[PDB]
Number of protein chains: 4
Amino acid sequence: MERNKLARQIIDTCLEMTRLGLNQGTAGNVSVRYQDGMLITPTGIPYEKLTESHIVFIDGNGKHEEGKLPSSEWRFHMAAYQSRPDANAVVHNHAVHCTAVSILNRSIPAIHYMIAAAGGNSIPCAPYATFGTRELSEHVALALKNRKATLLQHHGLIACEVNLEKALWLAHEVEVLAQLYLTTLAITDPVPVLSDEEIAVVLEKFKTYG
Amino acid sequence: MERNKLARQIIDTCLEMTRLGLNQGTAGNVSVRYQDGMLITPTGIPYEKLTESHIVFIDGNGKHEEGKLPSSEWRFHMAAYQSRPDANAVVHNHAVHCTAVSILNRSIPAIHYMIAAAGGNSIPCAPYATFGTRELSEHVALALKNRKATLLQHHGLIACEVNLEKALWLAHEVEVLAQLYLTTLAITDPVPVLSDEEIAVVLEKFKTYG
Amino acid sequence: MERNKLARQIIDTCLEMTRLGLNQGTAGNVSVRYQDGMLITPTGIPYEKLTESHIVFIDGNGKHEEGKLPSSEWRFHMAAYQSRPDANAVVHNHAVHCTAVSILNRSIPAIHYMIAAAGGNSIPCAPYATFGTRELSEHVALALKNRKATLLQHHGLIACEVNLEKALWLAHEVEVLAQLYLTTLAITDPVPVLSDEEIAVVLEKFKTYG
Amino acid sequence: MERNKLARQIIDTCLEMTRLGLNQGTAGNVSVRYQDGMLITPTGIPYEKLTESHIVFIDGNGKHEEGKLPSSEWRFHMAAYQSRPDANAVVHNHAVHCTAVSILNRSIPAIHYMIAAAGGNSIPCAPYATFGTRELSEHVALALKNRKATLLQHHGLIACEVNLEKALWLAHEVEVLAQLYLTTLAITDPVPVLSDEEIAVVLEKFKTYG
Ligand SMILES: [Co+2]
Ligand SMILES: [Co+2]
Ligand SMILES: [Co+2]
Ligand SMILES: [Co+2]
């Protein structure tokens with residue numbers, strides 16, 4: 001839990017996120033909870049030019065390290081941390097499938113049992129607001145109250161977890177769910193879904209096993 | 001046929017499965033028939049952290065090696081082995097295209113002659129049941145009676161063969177067939193198919209040649 | 001133009017074909033014109049296990065090297081060579097997009113000016129016949145009379161050129177055209193096309209430049 | 001700003017463009033503003049065979065280096081430079097998604113806030129004209145007057161920026177926007193969009209921040 005070791009992980013996540021195809025238009029940003037604020041990726045630096053020294057610390061008051069510019073989307077990383085105390089890492093991206101569903105402003109219903117990984121029977125879509133604004137931050141905080149991931153209308157996705165590895169994994173899983181929903185929707189509307197009781201059993205089962 | 005050599009192959013299949021794009025949401029599991037039970041991948045370990053020592057042995061009674069947790073989906077790997085005696089390896093995954101067709105709960109009809117590789121004129125879809133349950137196991141055993149691969153409703157795919165290489169190959173082929181069917185279905189419903197007689201000739205021909 | 005040097009190229013094409021995503025379900029086969037027949041890939045050997053010694057020679061009478069099994073689809077490689085004297089290499093595959101269009105049994109019309117690379121204002125689709133048969137061979141020979149590539153109904157694609165590099169390039173280009181057509185067709189039917197006169201000018205222009 | 005250093009960058013862009021999946025059918029061409037004309041990729045040489053010596057200089061009169069053949073599409077690279085004085089690099093390709101939208105001859109409306117990166121509330125589609133002609137050049141110059149990227153009907157995409165890195169980045173971003181639009185269009189027509197005022201705020205915000 002040394003800063004430089006947290007800085008590397010953040011960087012490895014950016015690289016890996018790219019490897020998985022979630023980092024298109026190189027618009028993602030990643031952060032972790034640290035001290036009284038967070039460590040986040042900087043604005044204006046393509047992932048492959050990133051070194052541990054580029055990682056920016058932002059305290060709990062919204063004040064950042066001198067001489068360093070944090071991601072232009074840092075504000076909702078702070079909203080996520082304040083909304084979900086258990087969240088230790090946040091991954092945001094503009095993955096294509098998640099984004100297309102968010103353009104239709106639809107939530108992703110229970111078309112697959114893995115939807116329980118985000119905490120319930122759906123992946124919500126928070127209403128649109130200009131990036132970097134406090135109003136966008138509010139919509140995000142409200143959607144994450146009972147879910148670990150949310151689509152953001154005409155924008156992309158935010159997923160949070162207890163560490164970077166799980167957060168990355170969740171984000172990747174929502175992208176798959178997103179592609180599954182668009183694919184079936186083009187054939188039939190609405191898409192068949194699993195019932196609320198059936199999702200209740202899977203949730204209980206995930207609580208049991210891990 | 002030494003355990004450690006079987007353990008490596010299992011691992012190479014996981015890696016290769018990932019390379020082919022079948023391992024999204026890192027949800028797959030692979031096993032081989034061994035002694036009176038099987039060797040299978042463990043639960044809770046991302047494929048790249050896998051070493052031969054992580055591979056778990058489960059006997060014919062459903063009892064596993066002490067201190068090791070087998071895949072959460074092991075039960076249907078055992079059902080596959082007991083349903084198809086000739087099966088020596090099983091590959092399961094949540095490949096996107098196969099899954100979307102399974103969400104529509106449709107079987108894949110004869111839109112291409114390679115559909116004969118699974119044993120007939122279709123790839124069935126077994127009804128949904130909670131993962132890890134005996135009821136899911138039953139539906140699987142019944143679908144594999146006359147086919148080597150089956151879709152699992154709102155879940156994914158199970159393919160079995162005489163060795164890991166062929167099982168992996170079959171799984172990959174069903175994914176292609178799955179993508180071909182979704183693509184055409186979005187344009188026309190129903191999708192033109194080859195007749196039962198025509199599939200009868202290809203099957204005979206595959207019996208002849210190999 | 002030594003056999004072993006032709007054998008390597010064939011192998012590099014298989015690898016590269018795979019790299020481009022045309023070799024799914026590992027069903028492709030590649031050949032070149034050699035002496036009085038051709039050199040072709042063997043049946044039953046996954047591309048990465050291929051060595052120059054696995055390449056099989058088939059004379060003009062349809063008789064192959066002793067102890068070696070040529071691709072199960074060799075017959076139409078011979079039909080292509082006898083139909084188009086100028087053809088020196090043939091590439092066949094079951095690329096997904098080309099195959100989906102072939103399942104709809106539609107020819108690809110002039111939706112893009114690069115369609116002129118195959119010789120006219122379309123990529124035809126030859127009617128279906130069991131693989132490896134003389135009747136399939138006839139349909140292929142007839143479609144290649146005025147085009148360098150053709151879709152094969154419920155099967156895949158055959159593209160021929162003056163060398164392996166161009167043949168591979170053409171095959172790749174038809175796959176792109178195929179994906180472009182399916183994508184637009186799902187939105188609008190029929191898809192807008194360029195006129196015959198406009199394709200006449202591009203053809204003349206390609207004759208001029210190269 | 002030495003020619004050989006500009007030549008390498010051009011080459012790295014071709015490689016990277018390919019890596020991103022924009023270079024299908026190997027039809028792209030890239031140039032930079034240099035002296036009184038430009039440096040551009042040559043015609044007839046697959047990207048991996050490219051060396052700095054293959055890069056061709058074309059002066060402001062349309063006259064090129066002796067013994068070297070520039071891209072067959074150089075003319076609109078010159079039109080782009082003369083239309084947008086601030087443009088220092090041009091990237092052209094036949095990316096699949098951009099091309100499909102261009103086949104429908106539709107402009108890409110404001111379905112995502114990143115559309116502001118091209119300069120306004122849309123990505124236009126310039127009418128079709130035979131490649132390499134002065135009439136095609138006119139349509140391009142006119143579309144780039146108020147935008148940095150444009151689709152070209154039944155053809156592909158042209159994106160310009162202040163350096164190769166940003167031009168490549170823009171091209172990649174339009175491809176993502178293109179895929180987002182086709183995906184949603186197959187489900188609903190028309191696709192919901194952000195208002196002109198909302199795009200006005202994002203533009204102002206990008207002016208502010210960078
Ligand atoms: Co964002
Ligand atoms: Co499963
Ligand atoms: Co074939
Ligand atoms: Co062009």
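Each position is counted from 1, following the chain as shown.
Header says: X-ray crystallography, 2.0 Å.
Cβ coordinates are placed from backbone N, Cα and C, and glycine is handled just like the others.
As recorded in Swiss-Prot:
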MUTAGEN   A:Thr26 to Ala  Decrease of the aldolase activity mostly due to a decrease of the affinity for L-fuculose 1-phosphate (Fuc1P)
BINDING   A:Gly28, A:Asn29, A:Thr43, A:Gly44, A:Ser71, A:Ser72  substrate binding site
MUTAGEN   A:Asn29 to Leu  Loss of aldolase activity; when associated with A-71
MUTAGEN   A:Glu73 to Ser  Loss of aldolase activity
BINDING   A:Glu73, A:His92, A:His94, A:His155  Zn(2+) binding site
ACT_SITE  A:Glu73  active site, proton donor/acceptor
MUTAGEN   A:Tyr113 to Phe  Slowly inactivated. Has a preference for the D-aldehyde and shows an inversion of the diastereoselectivity. Loss of aldolase activity; when associated with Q-73 and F-209
MUTAGEN   A:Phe131 to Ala  Has a slight preference for the D-aldehyde and shows an inversion of the diastereoselectivity. Loss of aldolase activity; when associated with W-206
MUTAGEN   A:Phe206 to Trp  Decrease of aldolase activity mostly due to a decrease of the affinity for L-fuculose 1-phosphate (Fuc1P). Loss of aldolase activity; when associated with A-131
MUTAGEN   A:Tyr209 to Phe  Slowly inactivated and unable to discriminate between the enantiomers. Shows an inversion of the diastereoselectivity. Loss of aldolase activity; when associated with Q-73 and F-113
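Overlay of Swiss-Prot annotations on the structure.
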residue	record	Cβ within 10 Å
A:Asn29	mutagenesis position	22
A:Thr43	substrate binding site	16
A:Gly44	substrate binding site	11
A:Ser72	substrate binding site	17
A:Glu73	mutagenesis position	21
A:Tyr113	mutagenesis position	22
A:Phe131	mutagenesis position	20
A:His155	Zn(2+) binding site	26
A:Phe206	mutagenesis position	16
A:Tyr209	mutagenesis position	11
Checklist entry - Where does A:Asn29 (mutagenesis position) sit in the DSSP three-state scheme? => result strand
Item to check | Within reach of chain D, those recorded positions of A:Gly28, A:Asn29, A:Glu73, A:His92, A:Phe206, CB-CB under 8 Å | outcome: none
Checklist entry - Going along the chain, which residues six or more apart from A:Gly28 (substrate binding site) have their CB under 8 A from its CB? => result A:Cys14, A:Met17, A:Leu22, A:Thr41, A:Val91, A:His92, A:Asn93, A:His94
Next on the checklist: I'd like to know which of the binding-site residues A:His92, A:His94 has the most other Cβ atoms within 10 Å of its Cβ.
Outcome noted: A:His92
Checklist entry - DSSP on A:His155 (Zn(2+) binding site), three-state: which is it? => result coil
Checklist entry - Whose Cβ lies within 8 Å of the mean position of the Cβ atoms of A:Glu73, A:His92, A:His94, A:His155, the Zn(2+) site, other than those residues? => result A:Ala27, A:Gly28, A:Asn29, A:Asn93, A:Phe131, A:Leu152, A:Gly156, A:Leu157, A:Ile158
Item to check | Integer Cα-Cα distance in angstrom, A:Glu73 (mutagenesis position) to A:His155 (Zn(2+) binding site) | outcome: 12
Checklist outcome for this item: Residues lining the substrate site besides A:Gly28, A:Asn29, A:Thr43, A:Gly44, A:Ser71, A:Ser72 (CB within 8 A of their CB center) are A:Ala27, A:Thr41, A:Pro42, A:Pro70, A:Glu73, A:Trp74
Item to check | Shortest C-alpha distance to A:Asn29 (mutagenesis position) - which of the binding-site residues A:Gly44, A:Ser71, A:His155 | outcome: A:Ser71
Next on the checklist: I'd like to know which of these recorded positions, A:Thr26, A:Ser71, is least surrounded, judged by other CB atoms within 10 A.
Outcome noted: A:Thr26
Checklist entry - Which of the three DSSP states, helix, strand or coil, fits A:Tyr113 (mutagenesis position)? => result helix
Checklist entry - Considering only the recorded positions A:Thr26, A:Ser71, A:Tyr113, which fall within 10 Å of A:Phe131 (mutagenesis position) when distances are taken between Cα atoms? => result none
Checklist entry - Relative to the Cα of A:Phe206 (mutagenesis position), which of the recorded positions A:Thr26, A:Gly44, A:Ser71, A:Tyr113, A:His155 has the closest Cα? => result A:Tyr113
Item to check | Secondary structure of A:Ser71 (substrate binding site) (DSSP, helix/strand/coil) | outcome: coil
Next on the checklist: Short of 8 angstroms on C-beta distance to chain B, which of the listed recorded positions (A:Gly28, A:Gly44, A:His92, A:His94, A:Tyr113, A:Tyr209) are there?
Outcome noted: A:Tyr113, A:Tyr209
Next on the checklist: Tell me which of the mutagenesis positions A:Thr26, A:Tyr113, A:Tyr209 ends up closest to A:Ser72 (substrate binding site) in space, Cα to Cα.
Outcome noted: A:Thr26
